[PDB]
Amino acid sequence: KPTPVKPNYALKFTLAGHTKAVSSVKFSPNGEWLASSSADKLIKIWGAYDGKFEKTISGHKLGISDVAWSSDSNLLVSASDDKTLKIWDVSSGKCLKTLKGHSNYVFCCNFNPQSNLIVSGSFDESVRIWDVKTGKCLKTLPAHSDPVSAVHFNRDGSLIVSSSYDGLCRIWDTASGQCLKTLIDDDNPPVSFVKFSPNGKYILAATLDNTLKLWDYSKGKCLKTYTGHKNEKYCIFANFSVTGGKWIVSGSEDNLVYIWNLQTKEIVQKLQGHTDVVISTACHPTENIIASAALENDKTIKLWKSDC
Amino acid sequence: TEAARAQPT
């Protein structure tokens, strides 16, 4: 009979250097680098396989809540309490553009696959779509009635998903700016994170009632519910891990990384080592490697590797 | 310094 695999993620490196809470870590699409953002106003670049610090990128006037890579691994965009996003050339560290228009903290950001567009979400309750080349805002979606906790493009860039403390996940046509679907729950707990699945057919959404859910957004149906972790206070990133076994990965307010079997919903591993909330996790594009990062009483990033 | 994501609700 087949025997289901469980992962065996083990700590390989701890990445110290930020001087305040780390807010977000992301692997570059080419697998070579990890970028981190922090409340210390800095972006740092690290080797993905050895954790070696490479450079610091600076210029935001206030702390940073998110960072994201372009698909060519050459650009980053960051989202800051200074109400701007900045586009950076990673090789030179230079700020290429400052994206202005939000009226409150910018909280989340992402490029589309072609990386000609950036999507942002803000405490100002809007989602903005920006032209990478000109640095100008192309559209403002009247998306939410509370802070926007996450924004993500699907695999061909034709759709955006946004989430908010207003309790909604909303699906947007990138080209027309129209909302094509709003997903609700009876009580509408705050939605603290959302992203599309790799195949673009599902969204994974976190709510501040200690729950993650996998939804078929087109069918409007919840397929899977993941529990056991703690998430009532922070916008914690979650991920689909696909390089080995098919897992859901998330941080947690008990300072652990949780890994569940996507289909059975069983917890298959908990990764311990951080000394504050694990606000961010990321999965390497080709290797079974997780990066995790934690808040003010920790200030570090950890790299973990599994055989499957 | 501070960042919105690092502050609890």
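Numbers in chain A come straight from Swiss-Prot, and the residues shown are 27-334, in order.
Header says: X-ray crystallography, 1.3 Å.
Yeah, the Cβs are placed from backbone N, Cα and C, and that goes for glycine too.
Copied over from Swiss-Prot:
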MUTAGEN   A:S91 to F  Strongly reduced affinity for histone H3
MUTAGEN   A:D107 to N  Strongly reduced affinity for histone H3
MUTAGEN   A:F133 to A  Strongly reduced affinity for histone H3. Significant decrease in interaction with KMT2A
MUTAGEN   A:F263 to A  Strongly reduced affinity for histone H3. Significant decrease in interaction with KMT2A
MUTAGEN   A:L321 to A  Abolishes histone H3 binding
MUTAGEN   A:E322 to A  Strongly reduced affinity for histone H3. No effect on interaction with KMT2A
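Proximity to chain B (Cβ-Cβ distance under 8 Å) holds for the following mutagenesis positions out of A:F263, A:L321, A:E322: A:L321, A:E322.
Straight-line distance linking the Cα atoms of A:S91 (mutagenesis position) and A:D107 (mutagenesis position), rounded to a whole number, equals 7 Å. A:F263 (mutagenesis position) and A:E322 (mutagenesis position) are 17 Å apart (CA-CA, integer value). The mutagenesis positions recorded for this entry are A:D107, A:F263, A:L321, and the Cα of A:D107 lies nearest to that of A:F133 (mutagenesis position). With respect to their backbone Cα atoms, A:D107 (mutagenesis position) and A:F263 (mutagenesis position) stand 18 Å from each other.
With a 10 A radius on its CB, A:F133 (mutagenesis position) counts 27 other CB atoms from all the protein chains. Listed mutagenesis positions: A:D107, A:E322. The one with the lowest count of other Cβ atoms within 10 Å of its Cβ is A:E322. Of the listed mutagenesis positions, namely A:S91, A:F263, the sparsest CB environment within 10 A is found at A:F263. When the alpha carbons of A:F263 (mutagenesis position) and A:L321 (mutagenesis position) are compared, the span between them is 13 angstrom. Its Cβ placed at the centre, A:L321 (mutagenesis position) has 28 other Cβ atoms within 10 Å.
The secondary structure of A:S91 (mutagenesis position), as reduced to three states from DSSP, is extended strand. In the three-state DSSP reading, A:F133 (mutagenesis position) counts as strand.
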